[PDB]
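*Asks:* I have a structure I would like to understand better, so I am pasting it below and will then ask my questions one at a time.
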Amino acid sequence: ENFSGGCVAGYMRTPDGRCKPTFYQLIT
């Protein structure tokens, strides 16, 4: 759903607004 827009395809985000891989980036 498009609310905060989101990030690039395959990017999850934290409450702070950090984009990283849908899986574990490196440090999870």
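The count begins at 1 with the first shown residue.
Recorded method is solution NMR.
Backbone N, Cα and C define each Cβ position, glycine as well.
Reproduced below are the annotations present in Swiss-Prot:
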- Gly5 to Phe (Swiss-Prot position 125): Significantly reduces plasmatocyte spreading activity (MUTAGEN)
- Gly5 to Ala (Swiss-Prot position 125): No effect on plasmatocyte spreading activity (MUTAGEN)
- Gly6 to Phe (Swiss-Prot position 126): Significantly reduces plasmatocyte spreading activity (MUTAGEN)
- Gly6 to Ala (Swiss-Prot position 126): No effect on plasmatocyte spreading activity (MUTAGEN)
- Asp16 to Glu, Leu or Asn (Swiss-Prot position 136): Abolishes mitogenic activity and reduces plasmatocyte spreading activity (MUTAGEN)
*Asks:* What's the CA to CA span in angstrom from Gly6 (mutagenesis position) over to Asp16 (mutagenesis position)?
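*Replies:* With distance taken Cα to Cα, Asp16 (mutagenesis position) is 13 Å from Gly6 (mutagenesis position).
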*Asks:* Using a 10 Å cut-off, grab the number of neighbouring Cβ atoms around the Cβ of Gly5 (mutagenesis position), all chains included.
*Replies:* 5
*Asks:* How many Å separate the Cα atoms of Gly5 (mutagenesis position) and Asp16 (mutagenesis position)?
*Replies:* 15
*Asks:* Using a Cβ cut-off under 8 Å and a sequence separation of 6 or more, which residues in the same chain sit near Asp16 (mutagenesis position)?
*Replies:* none
*Asks:* Just counting, how many other CB atoms are there within 10 A of the CB of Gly6 (mutagenesis position)?
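*Replies:* There are 12 of them.
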